[PDB]
Amino acid sequence: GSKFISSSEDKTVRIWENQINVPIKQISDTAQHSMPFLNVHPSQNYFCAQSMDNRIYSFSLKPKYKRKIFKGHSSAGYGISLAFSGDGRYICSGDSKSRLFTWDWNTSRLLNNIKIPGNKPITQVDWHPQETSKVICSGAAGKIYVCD
Amino acid sequence: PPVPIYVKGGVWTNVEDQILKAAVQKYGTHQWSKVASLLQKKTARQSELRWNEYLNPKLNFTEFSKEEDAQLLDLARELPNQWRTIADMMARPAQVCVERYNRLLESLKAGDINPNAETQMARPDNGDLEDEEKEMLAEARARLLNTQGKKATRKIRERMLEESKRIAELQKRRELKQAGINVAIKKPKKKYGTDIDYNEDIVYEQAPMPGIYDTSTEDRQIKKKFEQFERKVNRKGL
Amino acid sequence: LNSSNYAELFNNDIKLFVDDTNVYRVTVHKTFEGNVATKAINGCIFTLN
RNA sequence: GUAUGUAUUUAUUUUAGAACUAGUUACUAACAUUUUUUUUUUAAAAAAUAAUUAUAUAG
């Protein structure tokens, strides 16, 4: 409830305190790419970002904010949400090819890869914190799919 | 935050010899200040001495043959204690010549400065490393890596940024296409009055100067194939 | 205004301390190149009686 | 500190992992202002001397 994050088209990330209008942290690299989605893991020691180079980088939520890599999906076109398990061991993402990808947060290994009806891609992927092993994906097709 | 080393003549270790070799491979023989900047606690002249006296592979470190050894006694007789001239006459380093002359005619404390340190044998190192030598090899790898200028590095950065900028520009168009509003792609602007757009015309079209044979049906077959490809990219999308 | 004058501040006549040390403050940040740059932030002119 | 470059669209063109922790190096930053002469012994002894500073730097 004190600080917050923003990402922008100019390939940088800034962190502000609540109303200071001074960025206390600039996450900027040379070979970085902009991220259309940010999220914070439930263990609160990390927040991760879905970058434009078809990967997911992850940074600390403690001070001296510093940068694992989640790869195996093509999401360069659209900008796609990501969710986490309600225990904090699983991360789940969507794709431009109508399939979702679930990695294990503890080791960064791609566990499964489940396709979805509808030719159109899938962007918003959200997890149910109470009932475990339950995801919902949806996209430009229009229907709302309840994946296991 | 390092206190200043004003006198930099020391004992050549293994680390500094190896960084001098992998610096001479890249930087070359005649730039010595740029070599000696890479390894601290030594001087540009002492780097030059360590190359020309010891680390050079052209130098002759073997045992003396019998003709060589008699040649040494005779030359040391003719030219009294002119050891650079003698060592030039033997194609051997002068320190080797002096020590072997002492071995013929025969048959350092602590807290002293050794002047002959560049011509003497190296010291192998303790097993792990020292901390300053870890720092030295880190900055030495960092300086032996780079082969670019300022302009070229900025070009790498600008190409990556223009690439990601195009990706965002297509992302918003695909979102508005899903919404049902078709924003056409804007073109880059011309920096001068006759700057050329390359989809309007074949820009300097040269016709292939026809010959004796006839190309009507092959023209029609190509035109069919290209029109069908453009329609397929329009519907299905490549 | 030395330490031997020190009580001159507590006369009846009105007077003010002005101070500028926090007027121009900046924050250092990394650029896209190697060098860093400074951006100004809010300041205060400290005047009290 | 310049040079120089880059950014700023509305008036609608028809359909192997998890956690904890602190300092050492480089580089950069028009961003920021605790006396003089000695002597002597192994902390103490001697001798000595005098109404208060710049907003100015660029290829």
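Note that chain C carries Swiss-Prot numbering, so the residues on display, from first to last, are 1835-1883.
Recorded method is electron microscopy, 3.3 Å.
Cβ atoms are placed via backbone N, Cα and C, with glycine included.
Record note (Swiss-Prot) on the mutagenesis of C:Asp1853 to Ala: Alters protein folding. Severely impaired growth. Strongly reduced growth at 35 degrees Celsius; when associated with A-1854. Every protein chain shown contributes to the tally, and the Cβ of C:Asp1853 (mutagenesis position) ends up with 11 other Cβ atoms within 10 Å.
What Swiss-Prot says about the mutagenesis result for C:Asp1853 to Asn is this: Reduced growth at 30 degrees Celsius. Strongly reduced growth at 16 degrees Celsius. Look at C:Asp1853 (mutagenesis position): DSSP puts it in a strand.
Quoted from Swiss-Prot, the note on mutagenesis experiment C:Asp1854 to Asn is: Reduced growth at 30 degrees Celsius. Strongly reduced growth at 16 degrees Celsius. Sequence-distant neighbours of C:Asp1854 (mutagenesis position) (same chain, 6+ apart, CB under 8 A from its CB) are C:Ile1879, C:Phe1880.
Quoted from Swiss-Prot, the note on the mutagenesis of C:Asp1854 to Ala is: Reduced growth at 30 degrees Celsius. Strongly reduced growth at 16 degrees Celsius. Strongly reduced growth at 35 degrees Celsius; when associated with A-1853.
C:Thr1855 to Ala appears in Swiss-Prot as a mutagenesis experiment; the accompanying note says: Reduced growth at 30 degrees Celsius. Strongly reduced growth at 16 degrees Celsius. In the shown protein chains, 10 other C-beta atoms lie within 10 A of the C-beta of C:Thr1855 (mutagenesis position).
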